[PDB]
Amino acid sequence: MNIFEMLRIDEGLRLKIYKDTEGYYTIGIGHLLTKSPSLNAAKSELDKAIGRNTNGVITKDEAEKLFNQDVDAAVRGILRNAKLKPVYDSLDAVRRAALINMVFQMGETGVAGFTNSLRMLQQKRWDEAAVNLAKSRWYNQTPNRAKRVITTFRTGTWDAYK
Ligand SMILES: [Cl-]
Ligand SMILES: [Cl-]
Ligand SMILES: [Kr]
């Protein structure tokens, strides 16, 4: 298991524009296209991201490409954020993947806001962090996925994913 396979399980793969859990237009492996209610706008952002007239549909390879770029960007976002980097550098490999997953889902900003959890993770107070992390909109809106990431931080193993 690794970050890619982990996110591929949590996000799935769809080759046609779809709406995510929040109703936003997305494609591929969780690649958000736009928060706008306009499908044309979505189609527009898609063609711009792929570089061709896709008509709302992409291939597997193109989806994989976007995903790679999105994972890369997520890590880079973490390393560039002053609230995040320190946590990330303090963690072991498995838990780092958990933090990247959260960022990929909710953005750097969103994650940087879990101040209290962040501190518990940094202190290696696993059970405590897990409990504070569950007290969130994130957990109540996508509880199965959230439980998987939370168990990951709690245990430091990939058991939630096997
Ligand atoms: Cl893009
Ligand atoms: Cl879920
Ligand atoms: Kr967090």
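Header says: X-ray crystallography, 1.9 Å.
Every residue gets a Cβ built from N, Cα and C, even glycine.
Residues or ranges marked as active site, proton donor/acceptor by Swiss-Prot on the basis of experimental evidence: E11, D20. Sequence annotations record features per position, and here Swiss-Prot assigns substrate binding site to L32, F104, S117, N132. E11 to N appears in Swiss-Prot as a published mutagenesis result, with the remark: Loss of 84% of enzymatic activity. Here Swiss-Prot notes a mutagenesis experiment, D20 to E or Q, with the remark: Loss of 99% of enzymatic activity. Mutagenesis annotation in Swiss-Prot: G30 to A, described as Almost complete loss of enzymatic activity; the structure shown retains the original residue. Here the residue is the original one, but Swiss-Prot notes a mutagenesis experiment at this spot, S117 to F: 10-fold decrease in enzymatic activity. Swiss-Prot lists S117 to V among its mutagenesis entries, and the accompanying note reads: 50-fold decrease in enzymatic activity. Looking at Swiss-Prot, you'll find the mutagenesis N132 to I noted as follows: 5-fold decrease in enzymatic activity.
Here the features listed in Swiss-Prot are painted onto the structure.
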{"residue": "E11", "record": "mutagenesis position", "contacts (Cβ under 8 Å, 6+ apart)": "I29, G30"}
{"residue": "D20", "record": "mutagenesis position", "contacts (Cβ under 8 Å, 6+ apart)": "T26, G30, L32"}
{"residue": "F104", "record": "substrate binding site", "contacts (Cβ under 8 Å, 6+ apart)": "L7, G30, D70, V71, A74"}
{"residue": "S117", "record": "mutagenesis position", "contacts (Cβ under 8 Å, 6+ apart)": "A129, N132, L133"}
